[PDB]
Amino acid sequence: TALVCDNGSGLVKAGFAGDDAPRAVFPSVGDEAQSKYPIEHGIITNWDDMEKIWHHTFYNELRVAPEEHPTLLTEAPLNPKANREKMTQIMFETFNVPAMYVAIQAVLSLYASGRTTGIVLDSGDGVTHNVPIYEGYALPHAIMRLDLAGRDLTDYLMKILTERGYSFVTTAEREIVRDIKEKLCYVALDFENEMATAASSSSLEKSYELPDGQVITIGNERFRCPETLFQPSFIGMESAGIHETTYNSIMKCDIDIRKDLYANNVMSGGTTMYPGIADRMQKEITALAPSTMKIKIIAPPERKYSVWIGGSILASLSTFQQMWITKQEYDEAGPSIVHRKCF
Amino acid sequence: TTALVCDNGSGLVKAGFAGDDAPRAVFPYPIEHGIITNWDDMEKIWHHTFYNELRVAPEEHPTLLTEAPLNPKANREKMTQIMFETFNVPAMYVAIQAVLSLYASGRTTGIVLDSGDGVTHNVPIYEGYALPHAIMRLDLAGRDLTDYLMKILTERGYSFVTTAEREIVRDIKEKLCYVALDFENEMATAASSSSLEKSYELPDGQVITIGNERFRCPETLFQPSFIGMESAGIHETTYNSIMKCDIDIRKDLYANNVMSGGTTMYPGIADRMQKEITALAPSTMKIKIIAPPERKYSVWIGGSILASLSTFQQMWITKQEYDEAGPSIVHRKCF
Amino acid sequence: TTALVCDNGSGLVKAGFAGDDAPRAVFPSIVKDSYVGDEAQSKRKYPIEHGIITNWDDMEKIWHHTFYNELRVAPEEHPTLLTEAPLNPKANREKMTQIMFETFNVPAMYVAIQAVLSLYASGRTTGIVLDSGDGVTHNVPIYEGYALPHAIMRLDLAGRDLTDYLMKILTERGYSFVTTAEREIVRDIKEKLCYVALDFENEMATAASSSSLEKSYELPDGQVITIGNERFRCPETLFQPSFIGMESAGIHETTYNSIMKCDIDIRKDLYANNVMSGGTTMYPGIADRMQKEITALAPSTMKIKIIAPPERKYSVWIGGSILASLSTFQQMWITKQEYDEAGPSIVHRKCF
Amino acid sequence: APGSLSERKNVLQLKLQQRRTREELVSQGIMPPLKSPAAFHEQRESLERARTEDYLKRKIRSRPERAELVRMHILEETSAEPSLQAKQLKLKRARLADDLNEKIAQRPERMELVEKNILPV
Ligand SMILES: Nc1ncnc2c1ncn2[C@@H]1O[C@H](COP(=O)(O)OP(=O)(O)OP(=O)(O)O)[C@@H](O)[C@H]1O
Ligand SMILES: Nc1ncnc2c1ncn2[C@@H]1O[C@H](COP(=O)(O)OP(=O)(O)OP(=O)(O)O)[C@@H](O)[C@H]1O
Ligand SMILES: Nc1ncnc2c1ncn2[C@@H]1O[C@H](COP(=O)(O)OP(=O)(O)OP(=O)(O)O)[C@@H](O)[C@H]1O
Ligand SMILES: C/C1=C/C(=O)O[C@@H]2C[C@@H](CC[C@H](C)/C=C\CC1)O[C@@](O)([C@@H]1CSC(=O)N1)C2
Ligand SMILES: C/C1=C/C(=O)O[C@@H]2C[C@@H](CC[C@H](C)/C=C\CC1)O[C@@](O)([C@@H]1CSC(=O)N1)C2
Ligand SMILES: [Mg+2]
Ligand SMILES: [Mg+2]
Ligand SMILES: [Mg+2]
């Protein structure tokens with residue numbers, strides 16, 4: 001059947017079109033390597049490395065005949081035409097895929113939401129974007145990038161567990177801290193107030209058992225780490241908080257569609273899984289926007305894979321089973337064809 | 001003044017007391033396929049259990065009952081109704097068999113394969129919560145296996161058809177059958193040499209002899225086609241069940257595959273299940289199959305264990321609670 | 001080249017040859033430097049009381065006397081099958097092995113569980129044995145030739161004790177037996193006249209009601225004594241250990257518990273295959289009684305069968321013989337070579 | 001009939017090959033495990049029991065709420081009833097893909113947008 005590969009900053013989610021949720025998810029070869037990053041920031045920088053990643057996906061993870069299945073790939077908002085054309089080239093010449101197609105992650109995330117118009121917040125591992133999309137079209141001039149993503153968050157959590165006396169720095173230790181992040185962290189509704197209450201006691205501090213049995217205990221770090229998303233300054237950045245960047249992104253769009261955008265604010269990507277990030281984003285976006293504005297934040301419980309799922313759903317829709325780029329089309333028009341077919 | 005554990009099986013009631021490490025009573029259809037269909041009949045079964053098997057004052061002991069995966073809310077409510085109004089039990093509680101089996105394993109997260117008499121399920125469970133959308137049913141169970149063994153002993157010339165004869169064949173199944181590691185190969189070896197055939201003495205002294213039937217009967221579990229079913233083999237169904245679960249707990253599941261129910265007692269079923277599940281799963285996946293010796297009664301034991309916890313005392317459904325909220329209460333209390 | 005079967009009892013060695021229908025030699029298990037067995041009884045310590053070999057020097061002398069004086073054979077020339085008690089400690093078996101091989105250079109040897117042998121002689125591999133000898137009584141559930149340790153029951157009330165209590169109750173009749181010789185007299189009385197009653201209370205009632213119950217017994221010195229309800233009271237001890245001051249349960253109860261301590265699946269099989277062995281099970285009626293009791297304790301829809309081979313006074317040994325005689329069995333002795341190459345440890349792998 | 005010493009020998013030899021391996025018998029919960037201690041299967045059992053009881057009694061207090069599982073995408077959200085779920089979800093995915101189909105099908109050409117004052121030439 002058709003394949004769907006989401007070539008994430010630090011995880012590849014590859015599966016079979018149709019069914020919900022991918023089959024394989026592995027570090028962006030991969031794990032077995034972990035037992036021994038060519039897409040940091042979201043853009044494919046090393047093509048040899050990447051090619052090896054695709055080989056590992058095709059043959060080791062999904063165990064399939066690349067020549068036998070059409071392949072849908074994901075690309076980052078604002079992927080350079082040259083880049084897409086390279087992906088296409090490699091898929092067709094290095095894998096003789098029957099056909100293929102390239103899609104914008106944010107857009108897929110939106111589709112999976114069951115929409116064609118709205119503003120996506122896609123916060124993965126190495127990069128975070130705001131992508132306003134209208135009738136299935138991403139508005140480039142309004143897209144926002146923000147190199148503050150999930151890894152950075154993990155790091156800062158390390159760097160603040162330090163004030164607690166704990167010293168994580170091994171790659172292994174880093175991973176430990178990552179798990180801690182995922183399990184215990186959470187965005188606070190009111191940050192200053194949450195700090196006040198922090199000192200004020202009761203159920204804030206959690207325990208957490210390291211691999212070697214030793215139990216460490218974590219306090220306000222829980223909500224400070226993810227707070228970085230709203231105050232990049234916490235890790236030294238003059239950038240505006242994800243909410244501000246969202247606002248600006250909306251504003252950088254024609255004024256008619258703005259209502260639509262504020263009422264269809266869909267979140268995707270791992271880094272949006274923090275409990276409360278929704279309500280918070282609501283608070284902030286609400287406070288920046290016109291007082292008579294319908295504001296809705298959409299946070300599907302499975303956003304950790306929004307994109308990829310969309311990828312599936314999309315490639316299922318009878319319509320789309322016409323946009324695919326056939327090997328023949330490619331032979332007759334070269335890589336350039338992508339720009340005409342995928343958009 | 002203690003609790004009673006009652007596992008209402010498709011084929012066999014397992015009843016007893018909280019604490020003991022095995023059901024005191026086990027006895028033999030108003031619950032074919034695992035769901036209570038006839039309530040009068042069932043009520044008589046419960047009466048017989050309470051009064052004839054366990055010889056107890058139903059009004060004097062709290063009662064934990066088992067129910068099948070995906071028991072309809074109406075059903076549980078009915079069980080509750082009958083326990084409280086037809087038996088004035090001090091309190092009671094209803095539990096999901098598969099889940100009990102898992103608890104007895106000493107876990108709260110994993111995927112159970114519960115293959116009893118009239119039905120076989122796959123139940124992925126997480127921290128006590130069975131994930132309904134991923135549960136798998138499979139009406140191919142133990143009875144069916146007995147039958148097919150009869151229907152293949154036929155090719156050997158033997159003709160079992162009496163109910164009594166059926167029972168004989170069942171015993172033969174239990175004593176001699178066994179899942180083969182490689183089926184095609186095991187057939188090849190079957191012909192190659194003897195050493196595979198075994199000897200079985202009927203009640204009336206006459207000795208019959210059994211060959212590849214031994215491993216063909218249970219092979220039905222992996223190829224339902226053997227008895228005419230378009231269903232997938234228990235291993236395949238397991239795989240599918242896992243895959244229908246959130247992608248994150250997948251790993252926990254492949255790593256925590258616990259088997260329960262009589263029909264899982266066949267020697268080698270473990271290693272085989274390992275082979276197959278391994279072959280279907282991602283090549284870098286920890287795969288573990290748990291097959292407790294005590295699994296012909298996994299469920300019930302779990303039940304016991306649970307009904308025995310001091311903690312659990314807080315979650316019984318008291319007669320008072322029932323009076324104040326009706327049968328519906330069950331849905332809020334047992335989950 | 002013919003094997004020897006030796007059942008080392010708490011009270012009585014039973015030794016002989018594979019094949020033979022009952023043991024050639026049977027002598028007391030006690031010990032100009034050292035007198036063994038009957039000679040010992042003549043002029044003027046039991047190293048296996050309770051069933052477990054406690055004194056190895058003594059025991060070694062017992063084996064020597066068996067090999068050379070009773071069976072008159074070349075220990076180096078015959079494989080030897082020995083019996084051991086249920087739950088004999090691995091160290092113990094290993095010791096027996098060691099001594100057989102190094103102190104007797106036996107060509108080969110093997111160790112077997114008495115109760116199990118008794119069961120085999122019955123012609124079974126699955127059932128629950130009640131082995132009640134001289135110094136100890138066990139319940140051993142065995143399944144497909146395997147004894148289930150966790151369900152085994154011991155009960156230090158055995159035959160000796162019974163003899164004693166018969167003495168201690170013949171006292172109420174005025175008779176005073178206390179000499180070792182007198183003890184032996186009372187033992188013979190026990191064996192000849194005692195018997196388990198079907199209903200004990202009722203049997204007492206009937207005891208008073210009429211005569212016809214009392215019997216007459218002539219002492220060695222011509223004098224005739226007369227014995228009454230003592231006859232059935234002595235053995236009643238087996239069912240009420242309290243009679244001689246024990247908080248233990250009666251053999252029947254212990255049997256029941258032993259069954260129950262087993263897989264529910266196999267219980268039916270245990271109940272319908274209840275085989276009795278050992279001297280102390282020879283009391284007339286013990287079977288029918290055991291039936292009564294076991295029946296009363298068990299589920300009302302349970303097939304219950306008590307097997308009491310009239311020869312059980314040697315169940316074990318016979319089994320031993322039978323087994324040591326199978327062509328099959330020849331492949332699983334423990335050769336001297338095997339022993340040299342693996343030490344006493346080998347026993348645990350070969351005998352079980 | 002009597003159990004003659006020779007016949008007694010045949011039943012035996014025939015039943016001693018009819019016999020499973022004890023490995024296979026603890027494998028089926030008839031045998032206790034070889035390797036444990038013969039006396040003290042009872043206590044041993046008790047003890048492993050405890051171990052388990054402790055685990056359960058703890059893992060129980062910490063037991064999450066259905067809601068929390070749904071937060072995490074463990075259990076589907078949220079109604080209706082266990083049995084329907086399986087199917088209901090398939091209905092959901094289906095109906096959505098469909099509602100998406102025309103939506104993308106009737107997707108304005110670029111110039112619609114541009115003239116609609118969105119995006120440059
Ligand atoms: N429950 C969680 N809470 C917070 N962060 C999480 C959680 N689970 C995963 N993450 C983080 O999400 C990040 C990865 O998500 P994601 O898969 O979207 O990254 P990526 O796909 O590789 O990059 P991209 O989304 O840009 O393609 C990881 O850094 C991970 O630590
Ligand atoms: N040793 C064995 N090998 C194979 N099958 C066996 C064995 N022992 C029992 N069975 C079969 O297991 C089946 C019953 O097991 P089980 O008690 O789990 O059924 P049930 O409890 O009545 O139904 P359910 O498990 O769904 O509640 C019987 O059909 C029986 O034949
Ligand atoms: N006819 C009989 N009635 C009752 N008891 C008897 C009878 N004959 C012998 N006994 C008793 O049986 C006891 C011995 O039997 P047995 O030979 O089984 O003891 P043992 O073999 O030395 O010990 P073990 O059986 O434990 O190996 C003796 O105490 C003896 O008095
Ligand atoms: C469990 C898991 C999560 C993940 O997303 O991990 C991916 C991939 C991973 C690669 C190295 C790691 C040792 C291998 C596997 C971890 C994969 O790098 C990440 O963990 C980086 C490092 S810290 C962080 O938060 N992201 C992202
Ligand atoms: C004929 C006989 C029977 C017996 O079983 O006896 C054996 C062995 C005997 C040893 C001492 C005795 C003087 C020697 C031989 C008696 C052997 O002790 C016993 O009688 C003991 C003492 S009371 C009793 O009943 N058992 C057991
Ligand atoms: Mg992504
Ligand atoms: Mg069951
Ligand atoms: Mg003996």
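Numbering starts at 1 and runs along the chain as displayed.
Going by what the header records, the deposited coordinates were determined by X-ray crystallography, 3.5 Å.
Note that Cβ sites are derived from N, Cα and C of the backbone, with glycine treated the same way.
In the three-state DSSP reading, D:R49 (mutagenesis position) counts as helix. Around the Cβ of D:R49 (mutagenesis position), the same chain contributes no residue under 8 angstroms that is 6 or more positions distant in sequence. Quoting Swiss-Prot on the mutagenesis of D:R49 to A (Swiss-Prot position 54): Impaired interaction with G-actin, leading to nuclear accumulation in unstimulated cells.
Listed in sequence order, the residues of the same chain lying 6 or more apart from D:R51 (mutagenesis position) and placing their CB within less than 8 Å of its CB: none are present. Here Swiss-Prot notes a mutagenesis experiment, D:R51 to A (Swiss-Prot position 56), with the remark: Impaired interaction with G-actin, leading to nuclear accumulation in unstimulated cells.
Swiss-Prot documents D:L84 to A or D (Swiss-Prot position 89) as a published mutagenesis change and attaches the note Does not induce a nuclear accumulation in unstimulated cells. DSSP assigns D:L84 (mutagenesis position) to a helix in the three-state reduction. If you draw a 10 Å sphere around the CB of D:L84 (mutagenesis position), it holds 15 other CB atoms from the protein chains shown.
If you take the C-beta of D:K87 (mutagenesis position) and look for same-chain residues 6 or more apart in sequence within under 8 angstroms, you find none. What Swiss-Prot says about the mutagenesis result for D:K87 to A or D (Swiss-Prot position 92) is this: Does not induce a nuclear accumulation in unstimulated cells.
Counting only residues at least six positions away in the same chain, no Cβ atom sits under 8 Å from the Cβ of D:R93 (mutagenesis position). Secondary structure at D:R93 (mutagenesis position), taken from DSSP and collapsed to helix, strand or coil, is helix. A mutagenesis experiment is reported in Swiss-Prot for this position, D:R93 to A (Swiss-Prot position 98), and the note states: Impaired interaction with G-actin, leading to cytoplasmic accumulation.
D:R95 (mutagenesis position): 11 other CB atoms within 10 A of its CB, across all protein chains. Here the residue is the original one, while Swiss-Prot reports the published mutagenesis D:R95 to A (Swiss-Prot position 100) with the comment Impaired interaction with G-actin, leading to cytoplasmic accumulation.
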Cβ-based proximity (under 8 Å) of the mutagenesis positions D:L84, D:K87, D:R93, D:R95 to chain B, or none: none
Distance [Cα-Cα, Å, rounded] between D:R95 (mutagenesis position) and D:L84 (mutagenesis position): 16
